[PDB]
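Enquirer: Structure in structure tokens, see below.
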Amino acid sequence: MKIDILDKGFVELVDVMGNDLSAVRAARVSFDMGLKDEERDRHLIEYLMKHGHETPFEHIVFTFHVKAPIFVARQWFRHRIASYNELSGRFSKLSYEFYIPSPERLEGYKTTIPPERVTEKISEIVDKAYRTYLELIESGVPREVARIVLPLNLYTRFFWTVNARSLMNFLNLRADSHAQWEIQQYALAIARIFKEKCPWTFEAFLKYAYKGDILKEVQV
Amino acid sequence: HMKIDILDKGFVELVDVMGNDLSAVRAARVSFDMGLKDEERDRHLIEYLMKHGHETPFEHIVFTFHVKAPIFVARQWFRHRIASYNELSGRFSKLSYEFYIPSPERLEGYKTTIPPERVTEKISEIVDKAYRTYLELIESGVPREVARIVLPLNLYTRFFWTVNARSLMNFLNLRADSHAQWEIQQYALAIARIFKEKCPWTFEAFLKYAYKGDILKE
Amino acid sequence: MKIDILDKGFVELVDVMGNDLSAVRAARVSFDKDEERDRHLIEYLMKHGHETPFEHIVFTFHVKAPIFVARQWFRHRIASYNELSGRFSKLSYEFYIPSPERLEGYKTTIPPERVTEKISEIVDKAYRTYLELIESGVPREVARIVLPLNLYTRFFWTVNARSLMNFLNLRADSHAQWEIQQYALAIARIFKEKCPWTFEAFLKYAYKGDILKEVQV
Amino acid sequence: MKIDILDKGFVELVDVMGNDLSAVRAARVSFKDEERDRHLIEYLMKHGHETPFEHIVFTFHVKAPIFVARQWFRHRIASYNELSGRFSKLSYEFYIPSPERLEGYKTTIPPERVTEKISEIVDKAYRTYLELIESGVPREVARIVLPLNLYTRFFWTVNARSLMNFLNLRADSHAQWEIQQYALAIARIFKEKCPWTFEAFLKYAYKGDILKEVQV
Ligand SMILES: Cc1cc2c(cc1C)N(C[C@H](O)[C@H](O)[C@H](O)COP(=O)(O)OP(=O)(O)OC[C@H]1O[C@@H](n3cnc4c(N)ncnc43)[C@H](O)[C@@H]1O)c1[nH]c(=O)[nH]c(=O)c1N2
Ligand SMILES: Cc1cc2c(cc1C)N(C[C@H](O)[C@H](O)[C@H](O)COP(=O)(O)OP(=O)(O)OC[C@H]1O[C@@H](n3cnc4c(N)ncnc43)[C@H](O)[C@@H]1O)c1[nH]c(=O)[nH]c(=O)c1N2
Ligand SMILES: Cc1cc2c(cc1C)N(C[C@H](O)[C@H](O)[C@H](O)COP(=O)(O)OP(=O)(O)OC[C@H]1O[C@@H](n3cnc4c(N)ncnc43)[C@H](O)[C@@H]1O)c1[nH]c(=O)[nH]c(=O)c1N2
Ligand SMILES: Cc1cc2c(cc1C)N(C[C@H](O)[C@H](O)[C@H](O)COP(=O)(O)OP(=O)(O)OC[C@H]1O[C@@H](n3cnc4c(N)ncnc43)[C@H](O)[C@@H]1O)c1[nH]c(=O)[nH]c(=O)c1N2
């Protein structure tokens, strides 16, 4: 499962532990019970979501592999209840790719110059910063110093291990119109993979707990 | 599937696991824009991360256990906050008996004025009285959440424990050690055994370079 | 600030870092604007779900509570705890004995006074068995396992206002056990005294429980 | 207490809850004898009883380049509130390394030229950003051309146990020189507020190198 985001980004599912029944099993230990049948198990997921019983959902875990601009990674990495491993800016080899917004990214905004010129101006400063970085590297400046001139739209990569409860909090905050459009796009991809692996939890989440707007207006 | 019996009626059972040693190799190699390599280089990387303190790659390995343990042991266990728990509700569940009765051997090395067999019998006796008092209160309409407060700390509970390998290794450092209570040491030995089966390279490197306790090496 | 709970328990404030203005400063990101504008900002953050500024307000409490209550409390992982050791600490060997009023509303086969007496009686027998084991040379870590769940323990609880408000949402509520709801009312009272604007805005916009809106705190 | 770091950065202490005695009281579960209390701090540090140190909490106000903040914000057992790149007003200041930052490196051009080339690209990126903003481009889009050396500001609330983990990892020669400088300032403030815990930490638990070679 890999979903392309923006001009060069992606969200890829690396691994997953459990499914909707993992939350059913974790919740049923409360009354000294285990699993039952599909209809009763789906009814239990809805019940847990409708009444705020969130801890059973922590037993479902995902590992994603994400390629995203640093300005998006910075917002994402604010979610502390998760595990991260990212490309090292000090020692890693990079692809040196950058997010260049298309003119449509500026639709709705009254700009003094055409949106096409905004796209061109961003490519131009990206090209100059990248060339300056290459000149510094070629002259023996260490990468940890030379890379500080690179713009915030430079692409990075990281592994993200997160349980369904923390993933639903991430979706509440990022799959929402108050979040930056670029991270909303990534949150739609995370929601799509979550829905495929945990359909009952995802449907119950949208029905009872989801506080955002875009997941109820856009089919994922 | 993997199940280890602990104490007289307890157990530790493996419910699920995400990943293996290569999950930590993959997570660490993203730093240099690399992925997996060959068996020898990958095992060498696990030992390198362990000995130099690069712990975050081990968070991408996750386990779910199903545990049955006495409440005095669960109270110590539940202090490990970097993990997920779901436990039996004493407020809303039928009490299916089950208490940890130490065997006479638990008192070996202690000079007691009564035989250790009598200690075992005295513990079974007070457990039986507390349990029947609890049943009498329940039968008379006292809610479970009030009636259960008379039950002793050796009553068995059950719980699901979801924990990543980094937090699991912190748990082993603290509990798979002679300073921890013998009863939780037994449970930590079962946790270590299952971890070793699923992540042999991480477990071997952990014992060799990072493990601070004593009993796993004995 | 100390508030008595149950028959022998308490919640006592040990220390506090910050007040309502600590959340205002964190939200504006400035170590340096008008009481009305600052109170308006607290209500704005509470009403729109901007929770992280409230993490910069921290409390330390000293709690004396029965073990069954402490087990429920210690499920709140986003906090710091230090508790009396069951293996090595000296204990007062006090126990929570519910008063007959705890059984009001329940149709019991025996008078609620008899339930109170039966609980004190099994507590006394368990305590005497524990003493017999200790006197015979059984270590405390083994002998104490016969003690009932109503035995009082003590702990330090260091928690920030965001995690404290999650605790109030879950424990200052009729679905939580009455015994922990009493402790959560005391925590709410101390929180209100130290952070009146955050507490008032919390009740008005974010609080999901019932009892803090029905009982004067 | 405010300490200047780099060319335009700083670490400032906003608030603190407790001192060494907060860990002593937490360990004993009790709410004064200097020698016995200091002996207890060393005992806990030496035997790995870390949880009593969580009852000491600090709030700092930090101004640091984004490349340093990204490394810092990897410490999840802490609270942060940062300037919003999407909506906040900014000073628009940037870390320009001085020629001394390139000491020991064999460069094909003088280290002074590296400093000049960095100031030059920063100035061009900043001017491009201003041109976009002036033409109506939202800040959340225009800001993506700004370099990683742009200074951000944040509040950091962290307990002493997590702060000691941060010092173990960042007040060390394997960490990037820039974040080592900030970790030295944090160590200095921590030492002033918790002298016994800081000294016991260096003696028994500290795994880094620079705090045992440099007086803070
Ligand atoms: C639209 C928008 C706009 C902004 C921001 C977010 C969004 C969605 N943020 C980021 C925000 O403050 C926060 O850092 C992230 O949304 C992460 O949210 P959580 O803390 O809920 O997730 P996280 O994954 O960190 O934690 C998950 C849950 O665990 C709990 N938790 C974790 N750590 C805790 C702690 N130490 N104390 C208490 N509870 C804790 C909480 O219950 C939380 O919901 C922000 N930030 C900023 O600094 N300045 C800004 O201007 C903005 N702007
Ligand atoms: C010199 C150097 C070099 C690098 C890095 C760090 C340093 C010091 N890092 C960053 C590193 O992976 C890590 O994110 C930070 O050092 C934060 O460290 P902690 O997780 O210990 O602190 P943090 O404050 O996040 O946690 C504190 C403690 O809580 C525990 N903990 C917190 N959350 C946990 C969780 N979910 N599960 C288990 N335990 C948890 C651990 O005990 C930890 O010590 C890195 N990163 C990277 O991605 N790529 C890189 O190349 C590098 N390079
Ligand atoms: C009325 C009632 C009834 C019950 C229970 C609670 C209540 C209020 N519980 C306890 C419940 O499952 C939970 O352990 C506590 O209420 C603690 O709540 P939080 O996890 O929200 O707080 P906590 O302080 O642990 O966490 C604060 C916040 O951080 C986040 N968080 C922290 N750690 C996280 C993690 N690892 N992953 C994801 N997010 C994380 C969440 O956002 C959370 O709200 C329960 N329990 C049970 O096992 N069986 C039962 O029968 C019951 N019954
Ligand atoms: C032999 C023995 C004896 C005792 C105890 C333990 C052991 C092993 N304890 C329990 C002890 O205080 C602690 O609660 C547990 O060992 C859990 O340890 P961690 O915090 O390491 O794990 P946990 O799983 O909670 O955390 C994992 C890691 O995350 C980090 N971490 C998590 N939350 C954090 C926070 N809020 N701030 C900073 N870092 C955080 C740390 O790096 C920690 O190593 C104790 N307790 C007690 O109160 N009284 C006692 O007498 C004893 N006795």
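Along the chain as shown, residues are numbered 1 onward.
Recorded method for this deposit: X-ray crystallography, 1.9 Å.
Each residue, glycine too, has its Cβ placed from N, Cα and C.
Annotations for this protein, taken from Swiss-Prot, read as follows:
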- A:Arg174: active site, involved in ionization of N3 of dUMP, leading to its activation (ACT_SITE)
- A:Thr55, A:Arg78, A:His79, A:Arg80, A:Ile81, A:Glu86, A:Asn163, A:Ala164, A:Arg165, A:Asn169: FAD binding site (BINDING)
- A:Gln75, A:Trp76, A:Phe77, A:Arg78, A:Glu86, A:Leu87, A:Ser88, A:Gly89, A:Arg90, A:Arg147, A:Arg174: dUMP binding site (BINDING)
- A:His53 to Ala: Shows 1.39% of wild-type activity (MUTAGEN)
- A:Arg90 to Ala: Binds dUMP 670-fold weaker than wild-type (MUTAGEN)
- A:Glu144 to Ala: Shows 0.113% of wild-type activity (MUTAGEN)
- A:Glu144 to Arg: Shows 0.016% of wild-type activity (MUTAGEN)
- A:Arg174 to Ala: Still catalytically active although only shows 0.0008% of wild-type activity. Binds dUMP 7300-fold weaker than wild-type (MUTAGEN)
Enquirer: Over all shown protein chains, what is the count of other CB atoms within 10 A of the CB belonging to A:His53 (mutagenesis position)?
Expert: 16
Enquirer: Given the recorded positions A:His53, A:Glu144, A:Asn163, A:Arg174, which one's Cα is the least distant from that of A:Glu86 (dUMP binding site)?
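Expert: That would be A:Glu144, nearest by Cα distance.
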Enquirer: What subset of the recorded positions A:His53, A:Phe77, A:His79, A:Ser88, A:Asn163 has a Cβ sitting under 8 Å from a Cβ of chain D?
Expert: A:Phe77
Enquirer: Compute the C-alpha separation of A:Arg174 (mutagenesis position) from A:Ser88 (dUMP binding site), stating it in Å without decimals.
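Expert: Roughly 25 Å, rounded to the nearest whole number.
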Enquirer: Taking chain B as the partner, extract the recorded positions from A:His79, A:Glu86, A:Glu144 whose Cβ is under 8 Å from a partner Cβ; order them by sequence and answer 'none' if none remain.
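Expert: Among the recorded positions A:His79, A:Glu86, A:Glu144, the ones whose Cβ sits under 8 Å from a Cβ of chain B are A:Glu86.
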Enquirer: Just the recorded positions from A:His79, A:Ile81, A:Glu144, A:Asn163 whose C-beta lies under 6 Å from any atom of ligand 1, please, or none if there are none.
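Expert: Correct list: A:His79, A:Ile81.
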Enquirer: In which DSSP state, out of helix, strand and coil, do we find A:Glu144 (mutagenesis position)?
Expert: helix
Enquirer: Could you give the Cα-Cα distance between A:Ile81 (FAD binding site) and A:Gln75 (dUMP binding site), in whole Å?
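Expert: Computed Cα spacing between A:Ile81 (FAD binding site) and A:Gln75 (dUMP binding site) is 14 Å.
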Enquirer: Compute the C-alpha separation of A:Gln75 (dUMP binding site) from A:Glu144 (mutagenesis position), stating it in Å without decimals.
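Expert: Given the Cα positions, A:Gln75 (dUMP binding site) is 22 Å from A:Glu144 (mutagenesis position).
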Enquirer: Taking only C-alpha atoms and a 10 A limit, tell me which of A:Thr55, A:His79, A:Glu144 are near A:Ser88 (dUMP binding site). These are the recorded positions.
Expert: A:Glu144
Enquirer: What residues, ordered by sequence, lie under 8 A Cβ-to-Cβ from A:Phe77 (dUMP binding site) and sit at least six positions away in the same chain?
Expert: A:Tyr84
Enquirer: Near A:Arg90 (mutagenesis position), which recorded positions out of A:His53, A:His79, A:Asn163 have their CA within 10 Å?
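Expert: Correct set: empty; none qualify.
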Enquirer: Which recorded positions of A:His53, A:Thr55, A:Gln75, A:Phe77, A:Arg90 contact ligand 2 in the sense of C-beta under 6 Å?
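Expert: Among the recorded positions listed, not one has its Cβ under 6 Å from ligand 2.
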